[PDB]
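Engineer: Handing you a structure now.
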2 protein chains.
Amino acid sequence: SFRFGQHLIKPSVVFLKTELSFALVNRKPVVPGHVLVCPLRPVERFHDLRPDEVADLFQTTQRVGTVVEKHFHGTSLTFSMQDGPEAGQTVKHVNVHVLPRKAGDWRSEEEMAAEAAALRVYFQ
Amino acid sequence: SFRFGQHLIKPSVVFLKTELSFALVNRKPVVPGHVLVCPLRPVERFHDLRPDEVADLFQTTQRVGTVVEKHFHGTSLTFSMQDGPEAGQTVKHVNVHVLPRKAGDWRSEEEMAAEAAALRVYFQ
Ligand SMILES: Nc1ncnc2c1ncn2[C@@H]1O[C@H](COP(=O)(O)CP(=O)(O)O[P@](=O)(S)OC[C@H]2O[C@@H](n3cnc4c(N)ncnc43)[C@H](O)[C@@H]2O)[C@@H](O)[C@H]1O
Ligand SMILES: Nc1ncnc2c1ncn2[C@@H]1O[C@H](COP(=O)(O)CP(=O)(O)O[P@](=O)(S)OC[C@H]2O[C@@H](n3cnc4c(N)ncnc43)[C@H](O)[C@@H]2O)[C@@H](O)[C@H]1O
């Protein structure tokens, strides 16, 4: 019941949801704990975001990171937004990639829902 | 009169300044128009930012990008924050890297002040 470009994201893999943004797990994380934060409204370019959704997108992005860094035992975070077709954007929806980091660094929907469930505990 | 870790940034190379953040040019941009946006207060990890400075850091980051994308003729933006020593952070100050993007992609302080001056026109 979450739009992410032209796909619908089953709540099962969504682990946080604010008034304006939401965060979810990946089918192929680049690193354990690689997750995403996207505004609820489907805009394709970061510049299309009202300034309230931008505050919200990154206050949420701040929070989500503190948790996966904890949860997945990282010591540093890597944040990044691929904003446009020439920046590598594949899904035309704004979305921050949050990747926990460590010194020297595909799955089933159920493994995704398991992971989202664990992440939901930290936002309780 | 701008702190960026343990260095002082001469206003000459600063091209925007809000109540909470500020943006500046690079001595070695990775791509023409690669610039930075940093909170005025020197925190070393994104999580150390109040939520007001986070709204401000990214509302500002939204603006700055729209301009360098225009100015440097890009068609897409790449945003990214290296948050921690294991994420590649070199300067222990929070700072978003904004890089304009195009299909298939060191200088003197004066060349830096020239560039900041041009960027200041778009925020007039
Ligand atoms: N050395 C290094 N190597 C790699 N990354 C590094 C690095 N250093 C720093 N970084 C860091 O690693 C990041 C590089 O990641 P990236 O920007 O290359 C991933 P993307 O696939 O291009 O993303 P988008 O198209 S925008 O967004 C689409 C995303 O949503 C997901 N998605 C789409 N549909 C989905 C669905 N239905 N269900 C679940 N997920 C879906 C996709 O899997 C995809 O990840 C940077 O932040 C950098 O600082
Ligand atoms: N294929 C690709 N290749 C490269 N980047 C890509 C990519 N695809 C996407 N990206 C994109 O390119 C970016 C990768 O850039 P990066 O994160 O590797 C640069 P950094 O030097 O590690 O940054 P920091 O330590 S955090 O911050 C320090 C910064 O402040 C500057 N600085 C420090 N002191 C200064 C001073 N006194 N005066 C002026 N500037 C100063 C430094 O030059 C430095 O750039 C990503 O956003 C990605 O999405």
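For chain B, we keep the numbers from Swiss-Prot: what you see runs 2-106, 129-147, in order.
Structure method, as recorded: X-ray crystallography, 2.6 Å.
Backbone N, Cα and C define each Cβ position, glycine as well.
Annotations per Swiss-Prot:
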- B:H8, B:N27, B:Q83, B:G89, B:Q90, B:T91, B:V92, B:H98: substrate binding site (BINDING)
- B:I10 to W: Strongly reduces affinity for substrates and impairs apoptosis; when associated with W-25 (MUTAGEN)
- B:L25 to W: Reduces affinity for substrates and impairs apoptosis. Strongly reduces affinity for substrates and impairs apoptosis; when associated with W-10 (MUTAGEN)
- B:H35 to N: 50% decrease in catalytic activity. No loss in substrate binding (MUTAGEN)
- B:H98 to N: 98% decrease in catalytic activity (MUTAGEN)
- B:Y145 to F: No effect on phosphorylation by SRC (MUTAGEN)
Engineer: With 8 Å as the upper Cβ-Cβ limit, not reached, which of the recorded positions B:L25, B:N27, B:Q83 neighbour chain A?
Structural biologist: B:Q83
Engineer: How many Å lie between the CA of B:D106 and the CA of B:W129, given 22 residues are missing there?
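Structural biologist: Cα-Cα distance across the unmodelled segment: 18 Å.
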Engineer: Need this for a regression test: mutagenesis positions B:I10, B:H35, B:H98, filtered to those with Cα within 10 Å of B:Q83 (substrate binding site). What's left?
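Structural biologist: Checking Cα-Cα distances against B:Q83 (substrate binding site), the mutagenesis positions within 10 Å turn out to be B:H98.
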Engineer: Output: those recorded positions from B:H8, B:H35, B:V92, B:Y145 whose CB lies less than 6 Å from an atom of ligand 2, in sequence order; none if no residue fits.
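Structural biologist: So the answer is B:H8, B:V92.
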Engineer: When the number of other CB atoms within 10 A of each residue's CB is tallied over all shown chains, which of the recorded positions B:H8, B:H98 has the maximum?
Structural biologist: B:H98
Engineer: Which one is it: of the binding-site residues B:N27, B:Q83, which Cβ has the fewest other Cβ atoms within 10 Å in this structure?
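Structural biologist: Result for the binding-site residues B:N27, B:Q83: minimum number of other Cβ atoms within 10 Å at B:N27.
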Engineer: Should B:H8 (substrate binding site) be counted as helix, strand, or coil on the basis of DSSP?
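Structural biologist: The three-state answer is strand.
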Engineer: List the Cα distance (Å, whole number) between B:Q90 (substrate binding site) and B:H98 (mutagenesis position).
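Structural biologist: Just about 11 Å between their Cα atoms.
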Engineer: Can you give me the Cα-Cα distance between B:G89 (substrate binding site) and B:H98 (mutagenesis position) in Å, rounded to a whole number?
Structural biologist: 12
Engineer: Nearest by CA distance to B:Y145 (mutagenesis position): which of the binding-site residues is it, out of B:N27, B:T91, B:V92?
Structural biologist: B:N27
Engineer: Measuring Cα to Cα, how many Å separate B:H35 (mutagenesis position) from B:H98 (mutagenesis position)?
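Structural biologist: The separation of the Cα atoms works out to 7 Å.
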Engineer: If you measure from the Cα of B:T91 (substrate binding site), which of the mutagenesis positions B:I10, B:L25, B:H98 is the nearest?
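Structural biologist: Smallest Cα separation from B:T91 (substrate binding site) among B:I10, B:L25, B:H98: B:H98.
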Engineer: List the residues of the same chain that sit at least 6 positions away from B:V92 (substrate binding site) in sequence and have their Cβ under 8 Å from its Cβ, in sequence order, or write 'none'.
Structural biologist: B:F5, B:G6, B:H8
